[PDB]
Amino acid sequence: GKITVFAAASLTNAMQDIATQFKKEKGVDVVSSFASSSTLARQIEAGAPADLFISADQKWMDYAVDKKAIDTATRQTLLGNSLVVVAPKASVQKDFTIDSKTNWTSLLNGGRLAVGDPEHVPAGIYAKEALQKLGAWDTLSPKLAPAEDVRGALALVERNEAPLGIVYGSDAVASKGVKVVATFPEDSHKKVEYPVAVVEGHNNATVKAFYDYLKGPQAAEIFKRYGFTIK
Ligand code: MOO
């Protein structure tokens, strides 16, 4: 048959490699749809036919669970990640530490801070939480360059349309055109976690085979290579 995976945008590269490998060794076609975790959860709620859902936060998985769209016994935290600040590869921007007294205004210099839309994209929600805890939010809000998902934010920095952008550590590994210039302290935000679950009514042997593969060694190898931490 064919499996349909709805996965957070930050999983783009890893999921494509995993799908390729699974087809080589098991013969099944895996089709992935990538977007903000919020967008995917709402599509699943509406009735879009996804078999698996992997969210970049617990919030949007909880959302789908409440709408009775998830086979709950299958829900499990699969990956972890870090929150970082990236700059264009060829930028002269130097490394910096992030604390209560970081001078964001000087760092930006009339430029905007690329972020996933803090209204709903997990990467933006983690970022807003961190910036509010570090007291930088009030200063930064009028200087944001929001995007549809974390990869949209990444693109803004790669195309040098924003001096800095807040993305996941894994995004930096996948990107050929940016560099990590700072890392948020773990205590500034909720732990970045990626729950996976089978969509209600799609728990059959074919989907289950893929779900099990995601927790196996071949997949763990690919996830690690892309900067994700395995839970
Ligand atoms: O759902 Mo994302 O990976 O925070 O854009």
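Following Swiss-Prot, chain A residues are numbered 27-257, in order.
Per the header: X-ray crystallography, 1.8 Å.
Including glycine, each Cβ sits where the backbone N, Cα and C put it.
Counting every protein chain shown, 27 other Cβ atoms lie within 10 Å of the Cβ of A35 (mutagenesis position). Quoted from Swiss-Prot for the published mutagenesis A35 to C: About 5-fold increased binding affinity for perrhenate as a result of formation of an intramolecular disulfide bond with mutant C-177, which stabilizes the metal-bound closed conformation, but no increased binding affinity for molybdate; when associated with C-177.
Where Swiss-Prot documents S36 to A as a mutagenesis experiment, the accompanying text is: Loss of chromate removal from a buffered solution; when associated with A-63. Listed in sequence order, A82, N107, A149, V176, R177, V193, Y194, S196, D197 are the same-chain residues six or more apart from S36 (mutagenesis position) with CB atoms under 8 A from its CB.
For the mutagenesis of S36 to D, Swiss-Prot gives this note: Loss of binding to perrhenate. Slightly reduced chromate removal from a buffered solution. Significantly reduced chromate removal from a buffered solution; when associated with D-63. The structure shown keeps the original residue.
One entry in Swiss-Prot concerns the mutagenesis experiment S36 to E. Its note says: Slightly reduced chromate removal from a buffered solution.
Among the sequence features in Swiss-Prot, the mutagenesis site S36 to C is noted as follows: Loss of binding to perrhenate. Slightly reduced chromate removal from a buffered solution.
For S36, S63, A149, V176, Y194, the entry in Swiss-Prot reads molybdate binding site, with the evidence type experimental evidence. A helical conformation is recorded for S36 (mutagenesis position) in the three-state DSSP classification.
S63 (mutagenesis position) falls within a helical segment according to DSSP. Contacts of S63 (mutagenesis position) defined by a Cβ separation under 8 A and a same-chain sequence distance of 6+ are given as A34, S81, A82, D83, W86, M87, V147, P148, in order along the sequence. For the mutagenesis of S63 to A, Swiss-Prot gives this note: Loss of chromate removal from a buffered solution; when associated with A-36. The structure shown keeps the original residue.
As a published mutagenesis entry, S63 to D appears in Swiss-Prot alongside the note: Reduced binding affinity for perrhenate. Significantly reduced chromate removal from a buffered solution; when associated with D-36.
Quoting Swiss-Prot on the mutagenesis of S63 to C: Reduced binding affinity for perrhenate.
Taken residue by residue with DSSP, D175 (mutagenesis position) is part of neither helix nor strand, so it is coil. Summarising the environment of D175 (mutagenesis position), the number of other Cβ atoms within 10 Å of its Cβ, over all protein chains shown, is 27. Quoted from Swiss-Prot, the note on mutagenesis experiment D175 to N is: Reduced binding affinity for perrhenate.
Among the mutagenesis experiments that Swiss-Prot reports, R177 to C is described with the note: About 5-fold increased binding affinity for perrhenate as a result of formation of an intramolecular disulfide bond with mutant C-35, which stabilizes the metal-bound closed conformation, but no increased binding affinity for molybdate; when associated with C-35.
Of all Cβ atoms in the shown protein chains, 14 besides its own fall within 10 Å of the Cβ of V199 (mutagenesis position). Listed in Swiss-Prot is the mutagenesis experiment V199 to A, Y or W, annotated as follows: No change in affinity for perrhenate.
A mutagenesis experiment is reported in Swiss-Prot for this position, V218 to A, Y or W, and the note states: No change in affinity for perrhenate. Under DSSP, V218 (mutagenesis position) is assigned to a strand (E or B) in the three-state scheme.
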Next on the checklist: If the criterion is a C-beta within less than 6 angstroms of any ligand 1 atom, which of the recorded positions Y194, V199, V218 pass it? List them in sequence order.
Outcome noted: none
Checklist entry - Could you tell me the C-alpha distance between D175 (mutagenesis position) and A35 (mutagenesis position) in angstrom, no decimals? => result 6
Checklist outcome for this item: In this structure, the one of the recorded positions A149, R177, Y194, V218 whose CB has the fewest other CB atoms within 10 Å is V218
Checklist entry - What other residues of the same chain, not counting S36, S63, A149, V176, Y194, have a CB atom within 8 A of the CB centroid of the molybdate site? => result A34, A35, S62, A82, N107, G142, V147, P148, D175, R177, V193, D197
Checklist entry - Looking only at Cβ atoms, how many others are within 10 Å of the one on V176 (molybdate binding site)? => result 32
